[PDB]
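Engineer: What follows is a single structure, and I will ask about it in a moment.
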Amino acid sequence: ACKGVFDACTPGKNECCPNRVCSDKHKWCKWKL
């Protein structure tokens, strides 16, 4: 369905999973809480 964690993705494009988010300062996918 989506990529794994710590995956470089574009923010605002919603490419990573819904439970995770694309970080802007780190520039990679990660958990929210």
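The residue numbers of chain A are those assigned by Swiss-Prot, with the residues present covering 49-81 sequentially.
A Cβ is built for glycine as well, from the same backbone N, Cα and C atoms used for every other residue.
According to Swiss-Prot, the experimentally introduced change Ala49 to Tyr is described as follows: No decrease in bioactivity. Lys51 to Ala appears in Swiss-Prot as a mutagenesis experiment; the accompanying note says: Decrease in bioactivity. For the mutagenesis of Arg68 to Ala, Swiss-Prot gives this note: 92% decrease in bioactivity. The structure shown keeps the original residue.
Are these features on the surface or tucked inside, and what touches them?
Structural biologist: The number of other CB atoms found within 10 A of the CB of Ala49 (mutagenesis position), across every protein chain shown, is 4.
Here the Cβ of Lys51 (mutagenesis position) has 13 other Cβ atoms within 10 Å, regardless of which shown protein chain they belong to.
Look at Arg68 (mutagenesis position): DSSP puts it in a strand.
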